[PDB]
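Participant: Right, I'll just put the structure down here and ask away after.
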Amino acid sequence: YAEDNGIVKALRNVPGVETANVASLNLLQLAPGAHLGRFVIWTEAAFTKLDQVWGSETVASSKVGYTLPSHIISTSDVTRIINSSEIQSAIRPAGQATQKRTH
Amino acid sequence: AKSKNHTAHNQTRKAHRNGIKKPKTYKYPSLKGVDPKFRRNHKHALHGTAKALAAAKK
Amino acid sequence: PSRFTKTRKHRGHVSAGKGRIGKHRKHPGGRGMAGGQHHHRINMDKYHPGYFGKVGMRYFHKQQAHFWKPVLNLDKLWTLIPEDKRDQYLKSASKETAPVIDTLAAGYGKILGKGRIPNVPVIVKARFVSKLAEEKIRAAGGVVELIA
Amino acid sequence: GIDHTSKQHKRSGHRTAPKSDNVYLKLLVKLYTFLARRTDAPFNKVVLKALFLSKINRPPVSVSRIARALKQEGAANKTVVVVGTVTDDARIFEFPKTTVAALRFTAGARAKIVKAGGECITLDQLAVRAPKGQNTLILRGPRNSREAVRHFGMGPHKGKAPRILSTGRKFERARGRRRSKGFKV
Amino acid sequence: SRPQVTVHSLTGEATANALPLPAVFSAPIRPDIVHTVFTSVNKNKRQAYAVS
Amino acid sequence: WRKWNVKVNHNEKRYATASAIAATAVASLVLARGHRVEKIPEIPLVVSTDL
RNA sequence: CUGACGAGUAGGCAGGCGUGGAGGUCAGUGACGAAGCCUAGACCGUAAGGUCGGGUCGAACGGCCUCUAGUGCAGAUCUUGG
RNA sequence: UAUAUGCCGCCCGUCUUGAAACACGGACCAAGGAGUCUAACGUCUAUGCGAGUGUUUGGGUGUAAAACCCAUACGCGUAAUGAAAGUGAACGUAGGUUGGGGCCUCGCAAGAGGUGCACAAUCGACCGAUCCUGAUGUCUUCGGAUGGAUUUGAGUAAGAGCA
RNA sequence: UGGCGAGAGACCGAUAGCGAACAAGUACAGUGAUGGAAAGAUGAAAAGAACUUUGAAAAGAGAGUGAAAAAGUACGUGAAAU
């Protein structure tokens, strides 16, 4: 949520469901056991305030000194980069995947 | 309570574990120890020929 | 890290990596820096030469606040100007609008020369300067103002 | 029983894969093993054996070293490659135009390169642009500039900086450093 | 061109409203930094234990 | 006086929380941790402000 | 796919087996009987060890991904008990 | 798996040049049992930022010993060198030569030419000290310009550090 | 790190944790100053065994209570030495 109006007290009883403000966003809740990906149910105010909290190219930061990090690759798929057009015209042709056993 | 005073057994065998090192001569060895009069002259001779091959070549 | 240390890999080997002949014992060389002019002289000569004796004068009740004099090379001297005004100041490379730089405001006690400020005049305000720095500032056009 | 001359089963002492666990760097290594195996151009084998280098063996290249590399004769249009990072330098004022391609980029470095009109390129976009490594330059930052290599090989008469915590007077300047106190070094 | 996440109502019924992604969802998904930082942060609510 | 609490850099802490928030998107990493999202509408799941 | 090679004490490094506890997961197993114990019964792994069947028993305990340590025994004229 | 048979096989641990030893510990079994934690560091890795870095002494918040956000300094780093007063880094695309991965041009190729980052050797330039040279002026004996030298530093030479 | 009243744990789990989970600064030793133990867990509930027989009695054998006395107050599972 982004603005509390009795939501933490509402869902603090039901087992499993934890609530978290946008400006908190605990790491000990988002990735439990150092495993990525928690099924997070956003609210709309939380989604827009998330844009305000972490920043983008348009809005600046709202965290003093902070910029969202830079990648070191443009696309996580590599086979897309290996295929597309420009590499395969510079590639020597392929041998057989498992070789013939001569002698 | 005497013991072994000296040996050289297993001293020419430890050295040849790592293969007696050739001293790595270089092009332009160091002028440390060369006579200082010639050294001052050759300093200014290199100083002159750098001027001759920097200013005249344009 | 307790499961990653090698004394957990030594469970099963009699001496735990310290040797059977030369048994691991209490303090065989001495406690601390013992024997500096003695059985460890070959370790006080090389890797620590000069550890024994006096060199200088005694300065009773030394205050380091007297010796606060950080230096600023002419290489930076434009990071004191913020980055927004910096491009407006490199352009119009002229007098009557020279950027006033209070070098003491970032805590710099001396302005040293290290090479080639651009040709924009600059009013460096400083406590101390060096001779080859003020010549470069003056050759750029601006002047040095001594403050306190 | 073979009489052996050198070490049996000698591990070569080089790296074959990066020790880091960065997923995207393992993807770049995945891509350049392909390019270094199937393009048979030497540039792909210098990028691959520089991704394997550590942080100390990938020192950062200042953007002023990129300015020196673009003041180099006949190289004003080459797309410079820096395997490693690229840090900003506030000491240069005129910075040239052309392309810089690196793994990482500090914020001042992107600000300066994009401000001068250039384009900061991650290495996969360079592999799209230059598969065989057409028209490039590989720079390296200085390795023997470290605080730790300042102390290596400490011994007498070698002039290599004793490892010391607190300097000034009174701390390793006595007997063994001057003539009047015993010997000098 | 952010992929325009739609907003659901309380009774299901996916509303015609749409919202762009806040550009946090294009951050580098790093399992290793999350792992090491999670270990170092998870050690921070421990109490002291000791023998007498 | 064992070292009980561990310093982390602040920016690396924010890096890890940013990577976690980025991982709460498209649900290979969410279906990996259990999390029965096999029958849902599109992810990230946003519910109206009335909640 | 091809080729070479394989003694090793002190010692160094790597890949791993096991234990007490912690975060996660298998919506794991279980009083139609968990853990434990016995078992010239069986299977797997070079080995650390893992697994199953039978008996005994009486309520809790495991696989995996990581974390942490008061973590592994034939010997110390070792300690306590028998 | 037990036994029979053929051949082989001396009790382990420990010091030790060497022990099955007429060397020492060990009657047996169960349980307990021995390189741990901290302060400051070195080298090597991994991560974040990178001319900077370090949220956590403290403050605001809080689903409250967790998480979250933050000012000002401060620590190390960005400058050395001298006992000290003190001074404090571009003659020159911040150099010259040699060797250099890679890149560019020509060539089918072999190679040739140009460019040569890192690094290795070496000659220079500059900064501090030491020893000399010491001019114009001169609170008329203060002041240092210029030029140096087989001297010297843990220096610079478009920054690599911090956690 | 004392007293009282509180909340907690990536701690120990009865040879561990305080010397002390029990009538623990107790039994006991020493003239004294002082030293100082060991020892928890039947079952849900005593329903902790009426009655017959052998024996002088302890006990046994039947019988019986109990899910089960391969739980009988020398009591949970109950290993190895022997």
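Here chain A follows Swiss-Prot, giving residues 209-311 in order.
Note: Cβ is positioned from N, Cα and C throughout, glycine not excepted.
Below, the features straight out of Swiss-Prot:
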| type | residues | note |
| --- | --- | --- |
| MUTAGEN | A:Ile289 to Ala | Leads to an inefficient release from ACL4 with a delayed assembly into the 60S subunit; when associated with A-290 and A-295 |
| MUTAGEN | A:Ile290 to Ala | Leads to an inefficient release from ACL4 with a delayed assembly into the 60S subunit; when associated with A-289 and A-295 |
| MUTAGEN | A:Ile295 to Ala | Leads to an inefficient release from ACL4 with a delayed assembly into the 60S subunit; when associated with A-289 and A-290 |
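Just tell me what is around each of these and how deep it sits.
Facilitator: Under the DSSP three-state reduction, A:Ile289 (mutagenesis position) is assigned to helix.
Close to A:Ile290 (mutagenesis position) in the fold, though at least 6 residues off in sequence, lie A:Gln296, each with a CB less than 8 Å from its CB.
Within the same chain, the residues at least 6 positions away from A:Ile295 (mutagenesis position) whose Cβ sits under 8 Å from its Cβ are A:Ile289, listed in sequence order.
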Participant: For A:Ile289 (mutagenesis position), just count the other CB atoms lying within 10 A of its CB, please.
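Facilitator: Its Cβ shell of radius 10 Å holds 22 other Cβ atoms.
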